[PDB]
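Step one of this worksheet: look at the structure below.
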Protein chains: 4
Amino acid sequence: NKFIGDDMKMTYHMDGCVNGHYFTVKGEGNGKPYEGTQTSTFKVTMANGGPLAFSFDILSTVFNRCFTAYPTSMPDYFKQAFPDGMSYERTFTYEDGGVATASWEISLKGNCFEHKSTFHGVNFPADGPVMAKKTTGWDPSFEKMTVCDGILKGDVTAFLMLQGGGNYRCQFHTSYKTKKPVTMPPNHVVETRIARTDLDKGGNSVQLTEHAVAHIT
Amino acid sequence: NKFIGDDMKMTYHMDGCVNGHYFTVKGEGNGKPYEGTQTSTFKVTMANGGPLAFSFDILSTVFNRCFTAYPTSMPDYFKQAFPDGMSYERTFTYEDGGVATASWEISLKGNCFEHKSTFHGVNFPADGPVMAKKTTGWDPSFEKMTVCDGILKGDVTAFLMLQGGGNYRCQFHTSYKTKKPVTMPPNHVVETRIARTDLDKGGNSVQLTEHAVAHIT
Amino acid sequence: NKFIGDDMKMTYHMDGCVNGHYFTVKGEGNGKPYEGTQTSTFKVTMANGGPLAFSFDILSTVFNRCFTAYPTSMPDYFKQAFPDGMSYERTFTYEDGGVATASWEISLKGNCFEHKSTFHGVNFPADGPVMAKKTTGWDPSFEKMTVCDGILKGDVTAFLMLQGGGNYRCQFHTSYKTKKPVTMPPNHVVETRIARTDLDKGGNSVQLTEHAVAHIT
Amino acid sequence: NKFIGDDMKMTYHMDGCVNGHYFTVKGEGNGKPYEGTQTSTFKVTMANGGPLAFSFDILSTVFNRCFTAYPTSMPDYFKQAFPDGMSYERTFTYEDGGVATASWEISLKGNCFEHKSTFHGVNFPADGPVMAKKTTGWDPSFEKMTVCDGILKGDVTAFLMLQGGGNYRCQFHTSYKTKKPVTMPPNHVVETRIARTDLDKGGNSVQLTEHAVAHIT
């Protein structure tokens, strides 16, 4: 794909609502698609000003499978989708009743990926790890990719690590849709490592770094 | 509650997204809070114009427990919440993988209830009853109300009736929050009947009528 | 149904396993099918002797919809099933990860119903309400009955009440199968009240009383 | 662990019930614990004689993490558990409503592992892949192992491959308990490949081969 180069730029815009708290997020990043790495800086603006009202980790994974190292042989569903574009839909089912739904569109112009998302979370316990910001980040995960009904699906039981050392379970279910038909890959897995680094006390300013590599199973 | 009268008016505004389709909804209605009845007319405007892209039944229940006939003895959690106001958070877990999250705020001025909501649905099968608009409406349901952690929770396994006669299961989980502390009711059930009537072919123009009555259990 | 009389007797046998603890249960009861009431006494024998290792409430609902007051007009799926017999399959999905599956067969000879069941529970938290026997009984519930694929299904979000006053959620999903085809009823609800009374300290000896009435919806 | 040798033998006994169909299973196998491999032959005897009434794949994973290649550095929760023994509890939540619960105990005498299990499945659609025996086997999976409340938990979204090429989703949740306290490992993943080979037309006679390797994450 002559459209996806070795070095890419990214820009993000998110409109969201968690437990009634409205917010918007802006971000900018840089990435190496073939190497499976990317880093970005985000700014969360709560509708009512003030610090981030919940754990940024519920948003991190929403902020691009094109940033995955795929073996040169295997069909790269994500890379093939450009320049037409892709849409993503993800369900997050947390173990304590909290549920978040997120949907986003990724477009590309030149070396720049524009990511526009909508995020909505409800029913998180007022004192749980999400609302109390007790999480540290996602443990490495192996997302199972399967082809289902012409599109690629991703399923994985992920874990958000907690301050004291515990873990908080989240089931992820995602639909990866392409604007145009692409050559489908075989069922596989994507190993991902995502690290979050708060830049300010409130957590409104934050950095994310991710490394992802696909494995033939 | 001298604040809630025998005849009330309602106005609605919804911002939503289902399977990537953005839309907004406006509505107006009239209701009898003590009698447990209400009727309203809505107008859906898809971001990209055109007919309603999915079943309006996924939105109907989002569009006010104040419209419930409660025995005069029993604490009315909803009526007591005004004029301060209330917030609602509902998770809809559909049997075929579709998930919708919705959150809304209800305020009151004089005899008018203003309802502002956000709705987000993802992962609905492209050919399921929701996206193909194959539903007719919700069967009558008995929502179980329980008090949990200072707020009222609602849980119920509901069924969306289908054109050919079948049914499509949906698990509802809702948090009913009041702006100010109110006298809590005992665990109870709310029997509800909601009827949808399309006013136009596309379904963008639609009427809803609902009857709800609380029962001591 | 000349086969189901006004006064019936019941006998029960259950083989079960909960969290690795094997046990058997024997019971005997009396009931009034048309009145929707029944009472029975059970004896639990843990494989390793000793007191009941978990809350009997997880078993109570396993121990006969024939004991439901149905309007004379409405098809009685359960009563019509005899004398041929019926089989039941129920999934119990508890809110804290515990899951129980149960299957049973009911046969009839004269005025006596023989109930043979198998119960299996796993993953209950070692310190949860089930293993610590912190429950008091089920709150009244409204089981939604729907016809699906030639058989009757029952769905309901039930609540087990806890000693201190709290509640523990359980989603029930049941398949009610008849040995022979019967006239199907319309979707309806069954209101049930079940009361448990421990006869001994260990809870191995226990009494159950239930009242159920069907309602056209 | 001088107790677990390079070559081990295995014997199995299972008592089960799926959709009302009672059965028992006997088996014998050989394995290489340090190499992470094992092979066994099983014989299913349906209570009512006749061919296997459902897909053997729902049972395969029930039939020993000791057969996993663990890096010599990392604590091997399973190997350390012997000779005292271990107990397992697994919940299988299938995508089409079928649910199976299974619990088993593994003991060791000399070079022989004795595996005694109980399996119970209910609510599988009469025409689904399980009851119609339309599955071919499990796709390779990465089970996430986490330490929770003194015991090891396993969570994974697995997929049963279907005859025509499709896949059928199953969420697995397992508790791995040891008779005696052992040194806990860090959160990790176990990559497993299990292959089923029917030895007879009915599928009552079947062979299983599995390869598992643990990975530090």
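Since chain B takes its numbers from Swiss-Prot, the residues it shows come out as 5-67, 71-224.
Yeah, the Cβs are placed from backbone N, Cα and C, and that goes for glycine too.
Quoting Swiss-Prot on the mutagenesis of B:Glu150 to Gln: Shifts fluorescence to 506 nm. Non-local neighbourhood of B:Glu150 (mutagenesis position): B:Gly161, B:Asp162, B:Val163, B:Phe179, B:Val196, B:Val197, B:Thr199, each in the same chain, at least six residues away, with C-beta under 8 Å from its C-beta.
Classification of B:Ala165 (mutagenesis position) by DSSP places it within a strand. Among the mutagenesis entries in Swiss-Prot is B:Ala165 to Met or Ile, noted as: Shifts fluorescence to higher wavelength.
Sequence-distant contacts of B:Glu217 (mutagenesis position), defined by Cβ-Cβ distance under 8 angstroms and a gap of at least six in the same chain, are B:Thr41, B:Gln42, B:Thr43, B:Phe74, B:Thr199, B:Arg200, B:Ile201, B:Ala202. One mutagenesis experiment named in Swiss-Prot is B:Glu217 to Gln, and its note says Shifts fluorescence to 495 nm.
Under the three-state DSSP scheme, B:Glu150 (mutagenesis position) falls in the strand class. Around the Cβ of B:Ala165 (mutagenesis position), 23 further Cβ atoms fall within 10 Å across all displayed protein chains. B:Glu217 (mutagenesis position) carries a strand DSSP state (E or B).
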